[PDB]
Amino acid sequence: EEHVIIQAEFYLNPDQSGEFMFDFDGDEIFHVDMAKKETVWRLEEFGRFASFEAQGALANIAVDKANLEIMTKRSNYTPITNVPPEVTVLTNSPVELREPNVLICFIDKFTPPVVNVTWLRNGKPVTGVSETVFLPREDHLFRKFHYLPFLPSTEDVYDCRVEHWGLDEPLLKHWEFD
Amino acid sequence: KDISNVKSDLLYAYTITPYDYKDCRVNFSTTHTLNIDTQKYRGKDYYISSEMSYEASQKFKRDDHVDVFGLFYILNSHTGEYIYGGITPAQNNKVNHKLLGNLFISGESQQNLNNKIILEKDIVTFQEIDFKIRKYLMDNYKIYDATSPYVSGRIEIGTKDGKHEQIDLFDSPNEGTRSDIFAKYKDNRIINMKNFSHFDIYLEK
Amino acid sequence: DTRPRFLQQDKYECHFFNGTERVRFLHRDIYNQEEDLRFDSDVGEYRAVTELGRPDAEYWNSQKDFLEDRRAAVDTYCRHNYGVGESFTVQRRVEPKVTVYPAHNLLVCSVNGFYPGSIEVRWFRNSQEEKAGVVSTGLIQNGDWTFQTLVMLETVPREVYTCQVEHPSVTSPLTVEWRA
Amino acid sequence: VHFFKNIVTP
Ligand SMILES: [Zn+2]
């Protein structure tokens, strides 16, 4: 199997939130935003090479929601078994003092595509945004990548706070130079 | 060349019945030309003169059996008939190829035009493919009608290799006559259906 | 939050073999996580994967129409999209960037920002490809169409060992020596 | 330019 393209889409309740996207050999080629109704490229440059009628994905989502209702009942109302997420914090590149970098918080193997992630420096929360959309896993679970650009030091001790309906307590992760 | 003029030229150019003679002999062959004896179709001493590029003009040779399918650019000229390309090795065994296709209209939802066009040759000329798709598009989407919205669009001939070949749908070069419009067919370009995957249509506005 | 959640996933996937020589389409309807209904080209019709999905299979299978549209996805969908992205996915190459730093002395070769994931990293010592006593992080997805990996070499310093990296985006193997 | 085509869900 040289290459695989996947059109992955879901719809959840009572969250009433969909998601539509294309996964190529692993990465998100692009996704449609149900909020702004606008196709969003994982790589801004892609848009220069191809287009996709955003309106199209929302149609399916509509349909998908419906299938959820019609399937929810058919299953004699059996919810989704929460499945905890296995967090982890690697680095975009070999850390080296002051020289700009990126902290990656790889969330993987969780299933209810609903999560909350908070970044912490020294201890107080840090904000801007930067995250991917729920990517699919061959086992129908999920993996999401969260980001944080930082300027290495030795004093600071960063934290990725993952909140999922899996752990009865938030999941924390430490990280610092050496 | 305001699209407004492009369109009418195409509408008018393409409102035509193609020359479609099956399994005829090639009397003689030069470069620019290639003579075909369409005797068992039209009449006694009649024929078809297909104008074509050198490259193409040399693969065929006298006594050859071939299939003609071309859009004319001149008429009422005695015993002769003149086209550009539209010549492929004759088809001997009966065949039928239902073409698959996607119809993207800048603005409307995706729509697919599968099995709505059938080719009866294993080896076919883009002319022949280009013609039928256009005719269909005209007959139903009125893509060249004075009133039609579409300001532009094209045809993509998808191959199984994973490639696409564009064929602008609103393009009227020079005066904009069947002679201008239909001479791009000189290259007598063909395709082997074993390699035809599907086609894509794009229409803007 | 104790409110239960009911999920519905749909995966339309394309599998390519030898470029686009022969593909394979596959639709998977997934309630929560179990793949109940399916459809495979090699098959031609929708098949149930779990009882929960049979009611639908028989349904859709009754609309010859809709079943032809799915049968034709290997053409109008897969080969198509493959070729619509070709330029920036299958033919994507991004030169790595290797650096060397000491973790029985320690050695760690970090290969960053590369693509595709098919790559090879080697540890040489003066004149030998020392293939023993080296742990690796394996290939790691970054999320932004670039990978990374670290091979940990374990030896006692003195000489000069170096990391040799060869990836589909650079014919002449890349190199970075470490003064020990 | 090119367009990615999506499988319409009925
Ligand atoms: Zn195509």
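The numbering of chain A matches Swiss-Prot: 28-154, 156-206, in order.
If you're wondering, the header gives X-ray crystallography, 3.2 Å.
Here the Cβ of each residue, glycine as well, is placed from N, Cα and C on the backbone.
Under its mutagenesis annotations, Swiss-Prot gives A:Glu65 to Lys the following note: Impairs the interaction with HLA-DM complex, CLIP dissociation and peptide exchange. While the structure shown retains the original residue, Swiss-Prot records the mutagenesis experiment A:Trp68 to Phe with this note: Decreases the interaction with HLA-DM complex and peptide exchange. One mutagenesis experiment catalogued in Swiss-Prot, A:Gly74 to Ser, is accompanied by this note: Increases the interaction with HLA-DM complex and peptide exchange. According to Swiss-Prot, the mutagenesis experiment A:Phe76 to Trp carries the following note: Increases the interaction with HLA-DM complex and peptide exchange. According to Swiss-Prot, the mutagenesis experiment A:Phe76 to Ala, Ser, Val or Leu carries the annotation: Impairs the interaction with HLA-DM complex, CLIP dissociation and peptide exchange. Under its mutagenesis entries, Swiss-Prot includes A:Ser78 to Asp or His with the note: Decreases the interaction with HLA-DM complex and peptide exchange. Quoted from Swiss-Prot for the published mutagenesis A:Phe79 to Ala or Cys: Increases the interaction with HLA-DM complex and peptide exchange. Under mutagenesis, Swiss-Prot gives A:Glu80 to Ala with this note: Increases the interaction with HLA-DM complex and peptide exchange. Decreases the affinity of the interaction with TCR by more than five-fold. A:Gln82 to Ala appears in Swiss-Prot as a published mutagenesis result, with the remark: Decreases the interaction with HLA-DM complex and peptide exchange. Swiss-Prot documents A:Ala93 to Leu as a published mutagenesis change and attaches the note Decreases the affinity of the interaction with TCR by more than five-fold. As a published mutagenesis entry, A:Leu117 to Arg appears in Swiss-Prot alongside the note: Decreases the interaction with CD4. Among the mutagenesis experiments that Swiss-Prot reports, A:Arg125 to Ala is described with the note: Impairs the interaction with HLA-DM complex and peptide exchange.
The structure, with features from Swiss-Prot marked on it.
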{"residue": "A:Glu65", "record": "mutagenesis position", "DSSP class": "strand"}
{"residue": "A:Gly74", "record": "mutagenesis position", "DSSP class": "helix"}
{"residue": "A:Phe79", "record": "mutagenesis position", "DSSP class": "coil"}
{"residue": "A:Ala93", "record": "mutagenesis position", "DSSP class": "helix"}
{"residue": "A:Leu117", "record": "mutagenesis position", "DSSP class": "strand"}
Which ones, out of the mutagenesis positions A:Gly74, A:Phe79, A:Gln82, lie near enough to chain B that their C-beta is under 8 angstroms from one of its C-beta atoms?
A:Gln82
Around the Cβ of A:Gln82 (mutagenesis position), the count of other Cβ atoms that are within 10 Å:
15
Using the alpha carbons only, what distance in Å do you get between A:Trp68 (mutagenesis position) and A:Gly74 (mutagenesis position) once rounded?
7
Spatially closest candidate among A:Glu65, A:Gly74, A:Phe76, A:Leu117, the listed mutagenesis positions, to A:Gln82 (mutagenesis position) (Cα to Cα):
A:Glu65
All-chain count of other Cβ atoms within 10 Å of A:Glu80 (mutagenesis position):
21
Shortest C-alpha distance to A:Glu80 (mutagenesis position) - which of the mutagenesis positions A:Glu65, A:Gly74, A:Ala93, A:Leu117, A:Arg125
A:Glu65
Under 8 Å between C-beta atoms and at least six apart in sequence, can you list the same-chain neighbours of A:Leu117 (mutagenesis position), or say none if there are none?
A:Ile131, A:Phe133
List which of the mutagenesis positions A:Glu65, A:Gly74, A:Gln82, A:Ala93 have a Cβ under 8 Å from any Cβ of chain D, in sequence order, or say none.
none
A:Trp68 (mutagenesis position), Cβ-centred 10 Å count of other Cβ atoms over all protein chains shown, is 16
Since the record lists A:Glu65, A:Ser78 as mutagenesis positions, which of them has the fewest other Cβ atoms within 10 Å of its Cβ?
A:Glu65
Which mutagenesis positions among A:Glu65, A:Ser78, A:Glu80, A:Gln82, A:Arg125 have a Cβ sitting under 8 Å from any chain C Cβ?
none
Distance check, please: Cα of A:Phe76 (mutagenesis position) against Cα of A:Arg125 (mutagenesis position), rounded to an integer number of angstrom.
36
To the nearest whole angstrom, what is the C-alpha distance linking A:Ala93 (mutagenesis position) and A:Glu65 (mutagenesis position)?
22
If you count other CB atoms within 10 A of each CB, which of A:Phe76, A:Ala93 wins among these mutagenesis positions?
A:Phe76
